[PDB]
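A short worksheet on the structure shown next.
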Amino acid sequence: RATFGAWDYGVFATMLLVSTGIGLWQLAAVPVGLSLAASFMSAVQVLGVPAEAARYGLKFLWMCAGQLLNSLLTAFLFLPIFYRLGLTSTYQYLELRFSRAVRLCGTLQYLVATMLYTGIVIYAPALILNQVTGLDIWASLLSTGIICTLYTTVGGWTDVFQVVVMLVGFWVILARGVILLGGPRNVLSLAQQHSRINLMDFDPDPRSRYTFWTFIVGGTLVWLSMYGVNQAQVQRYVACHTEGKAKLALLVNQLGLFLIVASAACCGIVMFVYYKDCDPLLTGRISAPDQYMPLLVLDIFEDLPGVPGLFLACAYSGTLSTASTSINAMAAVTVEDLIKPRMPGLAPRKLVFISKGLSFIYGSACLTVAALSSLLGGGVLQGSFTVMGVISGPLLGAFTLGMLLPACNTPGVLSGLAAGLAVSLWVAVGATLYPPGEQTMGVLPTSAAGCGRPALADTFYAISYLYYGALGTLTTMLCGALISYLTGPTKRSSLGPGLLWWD
């Protein structure tokens, strides 16, 4: 109990092996959108969103409000620019706007951000395996790395099946939990009593981790960083045979992500009310809050033996498949965008070998980043939203500056990228060397009676992590706006046909 110990071991092993092996032996656009909702279905979200909802309440539902505002700008301000142009890759726009140097810089920033994000995405299934089997945290990470390598290197329509299965799993967990605790009315009343239904939270204090202001502002930009400029996600919409179909598929992706993040938050609330007494953290039954969901599944499905095995094997294999797909994606991007253009004559024999080698190097780098995440501390959702905000925040800032500011020469945008990246790294490192107090973040009390030294660690490093990506972005523009209009602007009369949004 509390760590498999039944047929669930066999079911987990069988499902993992089958997933690893069997991989390789207007509504037509709906699945494509549902394919990009499979990038936020990773075990990262499974572990994070429920735990964060349980610890901070229902405020986490405002994540959807970020999504609903990131797929509303991505489908009306960023998709037309990337479509009316017509681009093999989105970063090509930069070469059309400022110069090839900015294209290379943006590609490097995307590569770094993706490697860190995939490191976290690989760490999450390692956490699942360690919690489920008690197989250390380093042997578990080793096994996860080996399986991911077998996926990406040796070779590798489940993009929608994995979603469907994990979503029905979330709904099943919700139903079972609510049944155990009586009915929806009792659970809702209990959650309300313990201040878990604090949906309306407008406190302006930026240090407050989760709030309406924080979620809207920070999450919108942290989500544009992942689904508005991300080459892998956006590339699927520059080949939809029409702009309207691309927008419809993007809205379908928005709906899928909204459903995922609402089900996860609701199941997190059910988890909390289930553990309203004898909280695992206070009783030592687990180590980190990200070990909440596996524990919830294991405790709940004691009547049905293998269901935890099936659900967690899906959440593990799907997450590794997503990580391997991302690794292959950036391995291909490196060859097509950075290497091949410089070396024109290489022939395919060496190009395929270089692609495989880059996939291997990226896999190893992501595994090392996962090990670093495990060693450094905890937090999978926070880790993802920090790595993808610190790095991919200034990049979105550069895109927005180039679109909405006609007079943005290359030096201005480059210095804006520098300043934004520096500021984001500054705050993200300050908040890890002097983490904010738990009470100030907004963590709610969890009963168990049933069984900043410097001057910038108290006011600056304490901001919610969601603002990190919104802090670089809002600097990359401002600096890039206060330098472009000083180092000589770019007259709009000679800028390009459709590189702007005002046109």
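Following Swiss-Prot, chain A shows residues 9-33, 53-183, 189-483, 510-561, kept in their order.
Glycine too: its Cβ is placed from the backbone N, Cα and C atoms.
According to Swiss-Prot, the feature Na(+) 1 binding site maps to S69, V71, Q72, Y144, an assignment based on experimental evidence. Taking a C-beta cut-off of under 8 Å and a sequence gap of six or more, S69 (mutagenesis position) has these contacts in its own chain: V148, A151, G350, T351, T354, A355.
Counting every protein chain shown, the Cβ of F417 (Na(+) 2 binding site) has 26 other Cβ atoms within 10 Å. What Swiss-Prot lists as Na(+) 2 binding site is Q72, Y144, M258, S416, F417, and the listing cites experimental evidence.
According to Swiss-Prot, the feature iodide binding site maps to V76, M90, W255, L413, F417, an assignment based on experimental evidence. In three-state terms derived from DSSP, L413 (iodide binding site) belongs to a helical segment.
Among the mutagenesis results in Swiss-Prot, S69 to A, C, D, K or T has the note: Impairs sodium and iodide transport activity. The residue drawn here is the original one. In the three-state DSSP scheme, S69 (mutagenesis position) is classed as coil.
Among the sequence features in Swiss-Prot, the mutagenesis site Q72 to A, C, E, H, N, S or T is noted as follows: Impairs sodium and iodide transport activity. Its own atom aside, the Cβ of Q72 (mutagenesis position) has 26 Cβ atoms within 10 angstroms in the protein chains shown.
Sequence-distant contacts (6 or more apart, same chain, Cβ under 8 Å) of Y144 (mutagenesis position) comprise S358, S416, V419, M420. Here the residue is the original one, while Swiss-Prot reports the published mutagenesis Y144 to A, E, H, K or L with the comment Impairs sodium and iodide transport activity.
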* Interval bridged by 26 absent residues [Cα of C483 to Cα of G510, Å] -> 34
* Interval bridged by 5 absent residues [Cα of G183 to Cα of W189, Å] -> 12
* Structure fact -> Near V71 (Na(+) 1 binding site) (Cα-Cα within 10 Å), the binding-site residues in question, chosen from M90, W255, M258, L413, are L413
* To do: Give the sequence-ordered set of same-chain residues, not counting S69, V71, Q72, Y144, with Cβ within 8 Å of the centre of the Cβ atoms defining the Na(+) 1 site.
  => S66, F67, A70, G75, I147, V148, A151, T351, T354, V412, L413, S416
* Structure fact -> For the deposited structure, the Cα atoms bordering the 19-residue gap, namely those of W33 and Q53, are apart by a whole number of Å, specifically 32
* Asked: Which of the listed binding-site residues (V71, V76, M258) has the least company, meaning the fewest other Cβ atoms within 10 Å of its Cβ?
  -> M258
